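**Q** First the structure, which I've put down as structure tokens, then a few questions once you've had a look.
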Protein chains: 2
Amino acid sequence: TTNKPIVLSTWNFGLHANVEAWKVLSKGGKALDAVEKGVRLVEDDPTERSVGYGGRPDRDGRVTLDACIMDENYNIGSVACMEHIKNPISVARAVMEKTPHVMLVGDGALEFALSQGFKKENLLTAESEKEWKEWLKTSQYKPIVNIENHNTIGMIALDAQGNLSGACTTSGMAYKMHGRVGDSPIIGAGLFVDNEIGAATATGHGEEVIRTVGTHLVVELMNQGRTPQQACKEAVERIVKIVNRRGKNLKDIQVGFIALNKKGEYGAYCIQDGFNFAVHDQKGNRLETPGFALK
Amino acid sequence: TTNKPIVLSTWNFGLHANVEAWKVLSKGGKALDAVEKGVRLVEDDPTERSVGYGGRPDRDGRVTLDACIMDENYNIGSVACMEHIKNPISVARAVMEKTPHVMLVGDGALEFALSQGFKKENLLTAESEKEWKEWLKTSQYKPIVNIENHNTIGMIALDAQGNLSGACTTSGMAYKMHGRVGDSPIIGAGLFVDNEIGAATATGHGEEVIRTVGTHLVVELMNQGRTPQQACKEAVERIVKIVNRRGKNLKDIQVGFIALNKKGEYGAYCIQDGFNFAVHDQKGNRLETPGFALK
């Protein structure tokens, strides 16, 4: 029994993102193409303020995006703190397929994007500019991650050929310091895929996922025999432990992991209730709610 | 019986870097201060062409540095593709201690550094500029990791209190594309420290260490009961397996690691021969050579 093809994505918008990914997966397409197409839908959406176009800018009014992609054979691509390109996941894929490198950041990422035909566009919408200038009044940095805030999209899929791939794209924490980079474009942090084991992607307070190399841990736990759900659970618990050891309050932190193994089994776990993920397989597309640590 | 204090650092210059770290460690100082002081020695040296001042620029003649630091209590700091600041490891430490973030890149990293009192300096030596303009005549990109090439410095130490910390700083691959980020500033790639387990830092082609989340793997292996030596080797072996899966020739890829556990035991291993690391403990400071896979 292998549940494939199957795609999982973070948060409620992962439901329609999944529909796009399924257009590829249901036709026997590659997982890599499916996750790229899936997350691009959100990058393009001006109303999704935490991914691509319309994403809230850093505290200086700059919309800088981070994204990384990983296919079924350890090929990886990443862009971080890149401006003016609506689809960082696609530039990430170009970094992976067209360069000797796996990660480009800032001006260099943009210059590369432009050299690859991507079009420079203004990603700061009127709404984001308005909210930003308003936030500037008191400049109180307090990133909240909940059902209605900082919903980064991570997507992982197992295609008909039984290959895994994943993509993660975000606009990062709203009003972050200029140049701040989270977990989303870091392989092993926001995303990790090993075709002989499984894949996992993360969302939430990036700093904490970077700190625990979250997705690599989830996949390594699955490598050790943990079910996808259990692997995610333990990774969350590791963050809970570290948050405690660092003298911080868990209520201020939200992280969710979703995972998939080679047999198409899947799971998820998060720190705080309110996190859902969308799962689409041959049975249909559904919004599911994993367990949470903070009770 | 735990062997402490003890410090390990990559390559020949690690011997001198170790002397500086020992000035802190032998006095009962913090591992964090020891590793920062240790690598800063290399950053300051213009003769060290792969770390800070005097580092070979990217293909556009820009010296952009990457660095990260991790202490004994899951605190982390990182800077990537930062220009004009000779001591990125210290800016990374500032990111860790002075901000709500763990990673800043590009202009934002420089702006933060300046806000912290770091001085803007020309890191491009006459020698580097000359070599660069000379390289421009051919523009053939071909990174080599040997005893006198791309010698990034990574350092990990266990102090008198039995606490671990690590630091990694580099100028990255010479003539890399502008904005290229290697493994050095990535937690879990170039460096990873878990005070309950051990620490590890990497050597070799950054892209490959990122791809395999090398140091997190090494530490996790140590967490699974492996000794430092075994962890570095089992990691490298898993990685050799991945390199083959990607249809690449092992001779073109160098990936190695040095590790230390909570008991002061240490180890090192690489895909290829020719790498060396410096170890300093109560027996003194010396250069040792790791086992290697490519026979």
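Going by Swiss-Prot, the residues shown for chain A are 46-340, listed in order.
Every residue, even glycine, has its Cβ placed from backbone N, Cα and C.
Listed in Swiss-Prot as a mutagenesis experiment, A:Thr197 to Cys is described as follows: Strongly reduced enzyme activity. Look at Swiss-Prot and you will find A:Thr197 tagged as active site, nucleophile. Residues annotated as substrate binding site in Swiss-Prot: A:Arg225, A:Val226, A:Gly227, A:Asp228, A:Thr248, A:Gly249, A:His250, A:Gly251.
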**Q** Same chain only, sequence gap of 6 or more: which residues have a CB within under 8 Å of the CB of A:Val226 (substrate binding site)?
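**A** Spatial neighbours, sequence-distant, of A:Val226 (substrate binding site): A:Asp111, A:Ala125, A:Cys126, A:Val150, A:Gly217, A:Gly251.
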**Q** Taking the residues the record says bind substrate (A:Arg225, A:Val226, A:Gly227, A:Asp228, A:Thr248, A:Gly249, A:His250, A:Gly251), how far apart in Å are the two Cα atoms that sit farthest from each other?
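**A** Maximum Cα-Cα distance: 16 Å.
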**Q** Looking only at A:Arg225, A:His250, which of these binding-site residues has the biggest number of Cβ atoms within 10 Å around its Cβ?
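**A** The residue with the densest Cβ neighbourhood is A:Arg225.
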**Q** Let me check the 10 A CB neighbour count of A:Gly227 (substrate binding site). How many other CB atoms are there?
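**A** I get 32 for this one.
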**Q** Measuring Cα to Cα, how many angstrom lie between A:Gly227 (substrate binding site) and A:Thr197 (mutagenesis position)?
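**A** Cα of A:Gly227 (substrate binding site) to Cα of A:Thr197 (mutagenesis position) measures 11 Å after rounding.
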**Q** Mind giving me a neighbour count for A:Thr197 (mutagenesis position)? Other Cβ atoms within 10 Å of its Cβ, every protein chain shown.
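**A** A:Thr197 (mutagenesis position): 31 neighbouring Cβ atoms within 10 Å.
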**Q** Tally every other Cβ atom lying within 10 Å of the Cβ atom of A:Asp228 (substrate binding site).
**A** 35
**Q** Where does A:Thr248 (substrate binding site) sit by DSSP, helix, strand or coil?
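**A** SS state of A:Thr248 (substrate binding site) = strand.
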**Q** Work out the three-state DSSP category of A:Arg225 (substrate binding site).
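**A** For A:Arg225 (substrate binding site) - judged by DSSP and reduced to three states - the answer is strand.
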**Q** When a 10 Å sphere is centred on the Cβ of A:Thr248 (substrate binding site), how many other Cβ atoms does it contain?
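**A** Its Cβ shell of radius 10 Å holds 31 other Cβ atoms.
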**Q** With 8 Å as the upper Cβ-Cβ limit, not reached, which of the recorded positions A:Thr197, A:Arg225, A:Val226, A:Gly249, A:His250 neighbour chain B?
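**A** Near chain B, the qualifying recorded positions are A:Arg225, A:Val226.
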**Q** Other than its own, how many Cβ atoms are within 10 Å of the Cβ belonging to A:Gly251 (substrate binding site)?
**A** 32
**Q** Taking only the Cα atoms, work out how far A:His250 (substrate binding site) lies from A:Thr197 (mutagenesis position), in Å, as a whole number.
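**A** With distance taken Cα to Cα, A:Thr197 (mutagenesis position) is 10 Å from A:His250 (substrate binding site).
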**Q** Who sits close to A:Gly249 (substrate binding site): which same-chain residues at least 6 apart have their Cβ under 8 Å from its Cβ?
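**A** Within the chain, A:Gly249 (substrate binding site) has Cβ neighbours under 8 Å at A:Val190, A:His195, A:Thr197, A:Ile298, A:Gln299, A:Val300, A:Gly301, A:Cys315, A:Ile316, A:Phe320.
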**Q** DSSP on A:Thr197 (mutagenesis position), three-state: which is it?
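**A** In three-state terms, A:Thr197 (mutagenesis position) counts as coil.
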